[PDB]
Amino acid sequence: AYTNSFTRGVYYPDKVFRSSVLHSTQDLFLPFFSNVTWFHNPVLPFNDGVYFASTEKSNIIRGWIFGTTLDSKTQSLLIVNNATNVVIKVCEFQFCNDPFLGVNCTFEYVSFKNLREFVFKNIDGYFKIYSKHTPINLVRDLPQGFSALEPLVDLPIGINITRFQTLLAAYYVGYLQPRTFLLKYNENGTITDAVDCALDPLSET
Amino acid sequence: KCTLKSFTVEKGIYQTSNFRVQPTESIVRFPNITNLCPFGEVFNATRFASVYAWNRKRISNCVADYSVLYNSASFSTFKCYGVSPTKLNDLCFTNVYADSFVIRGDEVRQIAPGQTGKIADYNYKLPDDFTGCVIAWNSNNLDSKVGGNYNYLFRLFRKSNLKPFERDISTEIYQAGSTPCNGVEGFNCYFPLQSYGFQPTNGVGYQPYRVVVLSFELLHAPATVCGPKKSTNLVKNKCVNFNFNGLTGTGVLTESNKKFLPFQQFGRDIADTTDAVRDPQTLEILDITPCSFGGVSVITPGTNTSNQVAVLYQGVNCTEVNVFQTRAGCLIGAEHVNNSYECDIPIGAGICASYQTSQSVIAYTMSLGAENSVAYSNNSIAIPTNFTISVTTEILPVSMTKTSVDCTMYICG
Amino acid sequence: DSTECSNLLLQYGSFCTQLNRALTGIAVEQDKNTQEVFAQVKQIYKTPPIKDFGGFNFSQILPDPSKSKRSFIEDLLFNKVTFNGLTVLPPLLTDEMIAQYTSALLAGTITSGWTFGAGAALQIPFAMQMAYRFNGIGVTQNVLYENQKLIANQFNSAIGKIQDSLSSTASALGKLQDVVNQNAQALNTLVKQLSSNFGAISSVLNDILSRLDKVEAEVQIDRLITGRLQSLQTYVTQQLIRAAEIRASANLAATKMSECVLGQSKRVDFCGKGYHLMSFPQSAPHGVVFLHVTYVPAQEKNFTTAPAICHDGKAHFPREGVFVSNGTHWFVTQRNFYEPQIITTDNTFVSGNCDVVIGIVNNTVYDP
Amino acid sequence: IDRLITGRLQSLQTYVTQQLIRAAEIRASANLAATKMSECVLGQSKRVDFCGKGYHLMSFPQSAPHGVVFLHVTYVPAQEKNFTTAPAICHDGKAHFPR
Amino acid sequence: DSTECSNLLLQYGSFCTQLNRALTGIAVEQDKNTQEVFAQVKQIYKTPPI
Ligand SMILES: *[C@@H]1O[C@H](CO)[C@@H](O[C@@H]2O[C@H](CO)[C@@H](O)[C@H](O)[C@H]2NC(C)=O)[C@H](O)[C@H]1NC(C)=O
Ligand SMILES: *[C@@H]1O[C@H](CO)[C@@H](O)[C@H](O)[C@H]1NC(C)=O
Ligand SMILES: *[C@@H]1O[C@H](CO)[C@@H](O)[C@H](O)[C@H]1NC(C)=O
Ligand SMILES: *[C@@H]1O[C@H](CO)[C@@H](O)[C@H](O)[C@H]1NC(C)=O
Ligand SMILES: *[C@@H]1O[C@H](CO)[C@@H](O)[C@H](O)[C@H]1NC(C)=O
Ligand SMILES: *[C@@H]1O[C@H](CO)[C@@H](O)[C@H](O)[C@H]1NC(C)=O
Ligand SMILES: *[C@@H]1O[C@H](CO)[C@@H](O)[C@H](O)[C@H]1NC(C)=O
Ligand SMILES: *[C@@H]1O[C@H](CO)[C@@H](O)[C@H](O)[C@H]1NC(C)=O
Ligand SMILES: *[C@@H]1O[C@H](CO)[C@@H](O)[C@H](O)[C@H]1NC(C)=O
Ligand SMILES: *[C@@H]1O[C@H](CO)[C@@H](O)[C@H](O)[C@H]1NC(C)=O
Ligand SMILES: *[C@@H]1O[C@H](CO)[C@@H](O)[C@H](O)[C@H]1NC(C)=O
Ligand SMILES: *[C@@H]1O[C@H](CO)[C@@H](O)[C@H](O)[C@H]1NC(C)=O
C-alpha cells in the first residue's frame, strides 16, 4: 500500500537560531507530495536516509535495527525503547532473523491519538536522529499539515548503513533525497512553514 | 600631510585613518568538564597482567587530562612516539588502546616501537610506526610477596616471534629440535612459560615494574577521545576576543531577551553573521555586538591660515575614544557654538565647522538662511520701482585630457 | 583584523586607497545632489498666521506644528517608503532641514508666486497669482475670477485624492523604494561574498591560519584576498554606475524645482499632463515629490470655422482667438475656453482683400 | 611574470573603467554646455534659473581650459513698494480687468 | 554544460547571479526606453479617408 506524504518530514537542518526570516538550505529532505510506503516487519532499504512515522494509541513500535546484515557477521545499530529509557547499542548481534519485542560492541547509550515521527540519516560518520510527537484526528493517511522535527541525538558511530527493520498499530516509510528547501522561521525561531523548491514552477519562483 | 603626500593642506575635512577598539582580553568557554576516561581503574587496580597475557582497556567516548601521566610524580618513566608528551591535551582520537602488564626492572627498555628482546619477541610486540605513549613505574610495593609472588609469568621462547599486538596465552610446547613436540616436552621440546616469583627484597632489576601503553588511532569513524577543555570567566559589556565551543570571534557580549530553542547554540543575522550565542555552562543567551570602529577625519582650515585642527571619530560614542558628541560622531578639539552660520566645512547630520574667534575651530548647527514672513494679505501687492542688471558667471566642464595607453608597453615594456 | 592577511594585502598597492577615494566621491555627491534640489531658496520664508488664500486649501501640504514639522502628505510619504568594515554615513541636511526647505519653497510660492525665484519675494493675493497663471496658459484671467469657487473646489478635491492614493498604493512610490532596495541588496551581496571560498580551503580566515603551515596558509589566503578584492571592485563599480543614474535624476529634480516650482513651465508634459499652472514640492525619503497642478480642457463642442472673414472687400483675422459659428451666427472665441464675442474691428485686424484667402466667409464686422 | 601581468592588467582595467564612467559625466556636462550655448547665447531662455538667477536678458561665452564660461546677464527687480490691489473694478455695473 | 566546471564556479558565490541580474535590468530598460518615446498617445488616432 502507498499514500501521499503532503508537506511532512521537515527537520531543523542545523543547531542555529534564526528569527522572523526566510532561509534557503540544501540537505537530504523528504520531497513534498512524495509517495510513501504504508504498513499495518520486513527488511527495507535505507538509501540516503529514512523518514519514519506511526499513528498510534497503544505503543506497539518498540525499536529499530540498522546496518548491512542486521545479524552476527558485522557491526550494526540496535535502538530500543525500554519504557524507562531509550537504549542504543552498536554490535554484531546474535539476535533474531525475524524479530519481535513484547511482555562484540563499539558504542552504547541510554536516555489513533498520536502521530510519532522520526528521521534517520547517516553522513560523514555521524548518525542523526530527529523527532516530533503530535495529537491527530485522522486514521486513513498522514494528516495534512506542518510540524518540523527537532534533533534528538547525534552519534559518532562511523558505520556503513544500507538497510533497516522495525521492532514491535500502523507505520509509514519515506526516503530522503538531496533537495533545496526554503524554511520560514518565526519570532520564536521555530520553523513554521517550508517550500520544496523542486516541486513545481511556483515553488521555483 | 602624509595622507595627502604634501607639506601644504587646503581647507577641508580629510579621512586620514580608521579607529578600531582593541579586544581588552581573550575568553574561552566549553561545557562543564565531565565523562572522564576509565584510567581511574588502569592506574589504581589491585590485579595486573602477566606480560605473556597483557590486559587491554579500549578507551572511547570520553576525555582525560593526559598531562597527569607526567605532571604526577607517581610514575617512574614516561615516553612518547609520533606524538609529543606536552601536546597530548590538545589532541583527539577515534580509539585509544591501553595495554597493561608487569615486567622486571631490567626489561623496561624493550617497550618501544619495532624492538626485539624477550618481551618484544615472545610476550608483547609494538609496530615500527606506533603512535602513542608509555607509562612505567616500580611496583615492588604492589606485585612482590614474601617467599615470591609466583602468580606473574613470561614466555621464554616461541615457535615464531609475535606479530604487532599478538596476544599468545597458549600452553604451546616450543620446538628447537628436528622432531615435532605433539603437545608434550621431549628432545629439544620445551614448555616455555616461566614465573618471576617477585620478592620485596629483590635487587631493582629483578623487582616488578608496572607498564601501561596508550596506543592512538584516528579513523574513517570520527574522534571519540579528546584532552580536556579550558574555560575562563565570562565578561560582559567590554570588547573581548572570544571562543564558544570552537566558534571564534571578537566583540562586545551583552545580556539578551532572545529565547533560543533548547537544542540551538548560535544566533545568525539576515546576512548569516553570528549575532548571539548560548554560554555552554550557564545557559544564558548573549547578544554579540561588533567591537566599535569608524573612520577618523581631520578638520582643518588651510595651513596658510592656522596649524590648529579638530578630529571627528565617525559614528563613535565619545565614551569609546574640548570634546563634544555629534550625531555624525565624537568631535574633538572644536568649540561647540550656540550661534548658527552658513556651512563652512561639512561634518554631517546638520553640523558644520569653521576657524573663527585666540582663534580656534568652532562647530555649530548649520543655518539654512534668514527667516522671513512675506507680508501677505488678500489685497496687498509689492511692485519693484527700480532694477539692477546682474552678470552671473557659470563655469561648465566640456572635455578631458585625451589619453592613450599602449597596454603592452605598460604591462610589459 | 588578521595580521597575516594584512601583510599580503600590501602587495596590491593603491587598490584599497582608490576604492575609498571612489566611494568618498560618491558620498560627497549625494549631499550635492540634495543641496541642488532643496537649497534653491535664499531665505526661509514662512506662511502667514491666517490662511486667506481665496478658498484654495493649503493644509495637507503645509507644515503641521503638532508633528520634524512635516506636512500631512510628507508624513504619508515618510510612512510609505520603508559591520564587516562597512559603514553608513549620515546626510549633511537632516530630514527636518529638508522639510524646512520644502516649507520655505512652498510658503514663497503661495505668498509671492514666481517672484521669489527672480529676486525678493513680492507678495500678491493668491487669486491674483492664479489669474496670472491662467494668462500664462492662454486662458483670459476673467475665466478664473468668474469661476473662482469652482476652481478652488476642484483643487481642494484633487488634493484630497492625493491622500487617498498615497494611503492605498505602492505603485507610485516604487521609484524611491527601489533605490532603498537596490542599495540594501548590494550591501547584502557584498557581505554574503565573505562566505565564499574562491577556491581556497575555507572561507574563514582564522580557520586557514590555525590548520596550515606558513607558506601553505599564505597561498590559501591570497585566493580569499583576490576574490574579496574583486568582490569590492565589483560593488564600487556598480555603485559608481548607480550614482551616475541618481545624479541624472537629481539634476532632473533640480530642473523641475526651478522650472515647475519657482516658475510656470511652457514645456509640454514637463510639469505633468495638461497646461501647467504651478507645482508644489513635498520631501520624501531619498527623493522629492512634485504635486503638479494643470488645467485640463474637459467638455468640447464642434463648431464650423473660417480662417478669416470678408467685410468691405477687406479680409479680417482675429487678434487673438478663432472665428466660430454655432450654425447661424459668427463669433470670435479665445482658443482654449468657449466664450463667444461679437466680431468687431478691435477683436480683429485687416490684411489685403477677400480674393487671396482659401476658405474666407462673408460677414458683418461691427465698428464701435 | 604572470603575477605582474595579472595585477598590471587588473590595474589598467580599473583605470579604463573609471575613465569610461568619468567620460560619461563630462559628456553630460558638454551636452548641458551645448544646450546653454543654443538656448542662452543664440537665444533668450524663458526657463527659470537656466541662465543665471533673475529674468535672463542674454549671455556671452568665454573659453576656459577644458571648459566654457557663460556670463549670464539678467534683470533683477530692486526697490519694491507695497500697494493695495484689486482683481477687477466696477464701472457701469460691468466688471473691468487689466488688459 | 560541464558538470565538473559548474561545481568549481559555485566556489565564486554571488558573481554569476549578479551578472545575470545586471543584463536582465538592461533588457527590461530597453522596453521602458521604447515606451517612454512611443507610448505618449492615449488613443490610437486615425486620419480621415479624404
Ligand atoms: C447661435 O447663437 C445666437 C446667440 O446670439 C443665437 O441667437 C439668439 O437666440 C436667442 C434665443 O435662443 C434670442 O433671444 C437672441 O435674440 C438671438 N440673437 C440673435 C443675434 O438673433 C442662435 O439661436 C444660435 N443658433 C443656434 C443654431 O444655436
Ligand atoms: C505511488 O506508488 C505506486 C507504486 O506502484 C504507484 O502505483 C502510484 O501511482 C504512486 N502514486 C503517486 C501519486 O505517485
Ligand atoms: C515568542 O516567544 C514568547 C516567549 O516564549 C511567547 O510568549 C510568544 O507568544 C511567542 N510568539 C510567537 C508568535 O510564537
Ligand atoms: C556547570 O557547573 C556549574 C557550577 O557547578 C553549574 O551551576 C551549572 O549548572 C553546570 N552546567 C550545566 C549545563 O548544568
Ligand atoms: C553612548 O552615547 C549616548 C549618546 O549618543 C550616551 O547617552 C551614552 O551614555 C554613551 N554610552 C555610554 C556607555 O556611556
Ligand atoms: C548654549 O546653549 C546651552 C543649551 O541651550 C545653554 O546651557 C548655554 O548656557 C548656552 N551658552 C551660551 C553662551 O549661549
Ligand atoms: C512694505 O514693503 C517692504 C519691502 O518689501 C516690506 O518689508 C514691508 O513688510 C511692507 N509693509 C508691511 C506693512 O508689511
Ligand atoms: C534706481 O537705482 C539707481 C542705482 O542703481 C539710482 O541711481 C536711481 O536714482 C534709482 N532710481 C529711482 C527712480 O529710484
Ligand atoms: C481646509 O481643509 C481641512 C482638512 O484638510 C479642513 O479641516 C478645513 O476646515 C479647511 N478649511 C480651512 C479654511 O482650513
Ligand atoms: C462632435 O464632438 C464630439 C466630442 O468631441 C465628437 O466625438 C464628435 O465626433 C463630433 N461630431 C461629429 C459628427 O463627428
Ligand atoms: C472643403 O472640402 C469640400 C469637400 O469636402 C470642398 O468642396 C471645399 O471646396 C473645401 N473648402 C476649402 C475652404 O478648402
Ligand atoms: C461675398 O461677398 C462679395 C461682395 O458682396 C460677393 O461678390 C461674393 O460672391 C460673396 N462670396 C460668397 C462666398 O458668398
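So for chain A, numbering is Swiss-Prot's, and the shown residues are 27-66, 81-143, 165-172, 186-242, 263-299, in order.
Per deposition record, electron microscopy, 2.9 Å.
Placement of Cβ uses the backbone N, Cα and C atoms for every residue, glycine included.
Quoting Swiss-Prot on the mutagenesis of A:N121 to Q: Partial loss of biliverdin affinity. Sequence-distant contacts of A:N121 (mutagenesis position), defined as residues of its own chain at least six apart whose C-beta falls under 8 angstroms from its C-beta, comprise A:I101, A:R102, A:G103, A:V127.
Annotation for A:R190 (mutagenesis position): same-chain Cβ neighbours under 8 Å, separated by at least 6 residues, are A:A93, A:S94, A:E96, A:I101, A:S205, A:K206, A:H207. Among the sequence features in Swiss-Prot, the mutagenesis site A:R190 to K is noted as follows: Partial loss of biliverdin affinity.
Among the sequence features in Swiss-Prot, the mutagenesis site A:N234 to Q is noted as follows: Increased resistance to neutralizing antibodies. Of all the Cβ atoms in the protein chains shown, 11 others lie within 10 Å of the Cβ of A:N234 (mutagenesis position).
In Swiss-Prot, the entry for natural variant A:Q52 to H states: In strain: Omicron/EG.5.1. The structure shown retains the original residue. Look at A:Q52 (variant position): DSSP puts it in a strand.
In three-state terms derived from DSSP, A:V83 (variant position) belongs to neither a helical nor a strand segment and is classed as coil. In this view, A:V83 (variant position) is surrounded by 14 other Cβ atoms within 10 Å of its Cβ, with every protein chain counted. One natural variant named in Swiss-Prot is A:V83 to A, and its note says In strain: Omicron/XBB.1.5, Omicron/EG.5.1.
Per Swiss-Prot, natural variant A:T95 to I is noted as: In strain: Iota/B.1.526, Mu/B.1.621, B.1.1.318, Omicron/BA.1. Secondary structure at A:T95 (variant position), as computed by DSSP, is strand.
With a 10 A radius on its CB, A:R102 (variant position) counts 17 other CB atoms from all the protein chains. Here the residue is the original one, while Swiss-Prot reports the natural variant A:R102 to I with the comment In strain: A23.1.
A:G142 (variant position) falls outside any helix or strand according to DSSP and counts as coil. Cβ neighbours of A:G142 (variant position) (same chain, under 8 Å, six or more residues apart in sequence): A:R102. Here Swiss-Prot notes a natural variant, A:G142 to D, with the remark: In strain: Kappa/B.1.617.1, Omicron/BA.2, Omicron/BA.2.12.1, Omicron/BA.2.75, Omicron/BA.4, Omicron/BA.5, Omicron/BQ.1.1, Omicron/XBB.1.5, Omicron/EG.5.1.
In three-state terms derived from DSSP, A:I210 (variant position) belongs to neither a helical nor a strand segment and is classed as coil. Summarising the environment of A:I210 (variant position), the number of other Cβ atoms within 10 Å of its Cβ, over all protein chains shown, is 16. In Swiss-Prot, a published natural variant is listed as A:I210 to V, annotated In strain: Omicron/BA.2.75.
According to Swiss-Prot, the natural variant A:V213 to G carries the annotation: In strain: Omicron/BA.2, Omicron/BA.2.12.1, Omicron/BA.2.75, Omicron/BA.4, Omicron/BA.5, Omicron/BQ.1.1.
Under 8 Å, Cβ to Cβ, and six or more positions away along its own chain, A:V213 (variant position) finds A:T95, A:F186. Listed in Swiss-Prot is the natural variant A:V213 to E, annotated as follows: In strain: Omicron/XBB.1.5, Omicron/EG.5.1.
Annotation of the natural variant A:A222 to V in Swiss-Prot: In strain: 20A.EU1; the original residue is retained in the structure shown. Cβ neighbour count for A:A222 (variant position): 20 (other Cβ atoms within 10 Å of its Cβ, all protein chains included).
With every protein chain in view, the residue among the variant positions A:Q52, A:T95 whose Cβ has the most Cβ partners within 10 Å turns out to be A:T95. Of all the recorded positions in the record (A:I210, A:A222, A:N234), the one with the smallest CA separation from A:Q52 (variant position) is A:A222. Here the candidates are the variant positions A:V83, A:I210, A:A222. The one whose C-alpha lies nearest to that of A:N234 (mutagenesis position) is A:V83. Distance between Cα atoms for A:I210 (variant position) and A:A222 (variant position): 15 Å, as a whole number. Distance noted between the C-alpha atoms of A:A222 (variant position) and A:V83 (variant position) is 27 Å. The secondary structure of A:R190 (mutagenesis position), as reduced to three states from DSSP, is extended strand.
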